[PDB]
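These notes concern the structure reproduced below.
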Amino acid sequence: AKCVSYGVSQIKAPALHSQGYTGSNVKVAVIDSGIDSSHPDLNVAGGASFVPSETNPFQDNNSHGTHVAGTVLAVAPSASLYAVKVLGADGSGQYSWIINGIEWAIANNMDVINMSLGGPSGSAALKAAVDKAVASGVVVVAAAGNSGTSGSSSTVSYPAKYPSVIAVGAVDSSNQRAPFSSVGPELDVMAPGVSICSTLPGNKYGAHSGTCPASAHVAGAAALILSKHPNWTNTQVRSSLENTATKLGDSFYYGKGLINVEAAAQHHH
């Protein structure tokens, strides 16, 4: 909203805005470090903390949750944000806390989960939680990871690496893969993730780079699509994003390409 960012244009969100679609009546769980709910540029509808040492989901001592929140609303100005705090100030959290956050999002009928986070290692418990959210009809979006490349090996973080999740990589303003953006066959789509200006705690603004801001754009895009097509299943929202992406190169690096929310929101299934 208040900090200008190229990313909103890049994914063609203004075309939805000009049609009157802004993500009205869409519940988006920001599963991250909290959201600074006292930021004048944010509104938070509810939330929960699962970080025993950081009990307030409506404060953010990391900054990532608040930056994600601002990007979600820049793309989908009318979206209802829920602050699901599973990470501490150092941007780390236990998988069990993450799972508790996912469980809360399912129980509270979230339309979209955004997981601005990933760990290097697998968990059947984490996989069961995202698979359950998808089975319950939630669109589950996650940052692909900031682990760069590892030759022919996947560097996609968990839970982005699970097939049920939409794994989002990062491009710059000229649609080139960001050097940090994780790669592999599990990568699904790309979005803007380089020098993204958004809300920071304490009524501040600033640029962040990562798959974290990239995932935020796709969570917002899912909210725009649901506002035009509130009857679409998560399966149909996901298909619309993947099948209408702008091809950018080899899928190992770029998945299906850059999301195009204008194209996605008029996809015929």
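If you go along the chain as it appears here, the first residue is 1 and each next one adds 1.
For all residues, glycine too, the Cβ spot is worked out from N, Cα and C.
According to Swiss-Prot, the natural variant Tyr21 to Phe (Swiss-Prot position 128) carries the following note: In strain: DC-4. Under DSSP, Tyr21 (variant position) is assigned to coil, being neither helix nor strand in the three-state scheme.
Swiss-Prot lists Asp32 (among others) with the feature active site, charge relay system. In the three-state DSSP scheme, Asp32 (active site, charge relay system) falls into the strand class. Sequence-distant contacts of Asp32 (active site, charge relay system), defined as residues of its own chain at least six apart whose C-beta falls under 8 angstroms from its C-beta, comprise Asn62, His64, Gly65, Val68, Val84, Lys85, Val86, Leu87, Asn114, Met115, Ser116, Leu117, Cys212.
Per Swiss-Prot, active site, charge relay system is recorded for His64 (among others), and the stated evidence type is experimental evidence. Counting every protein chain shown, the Cβ of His64 (active site, charge relay system) has 23 other Cβ atoms within 10 Å.
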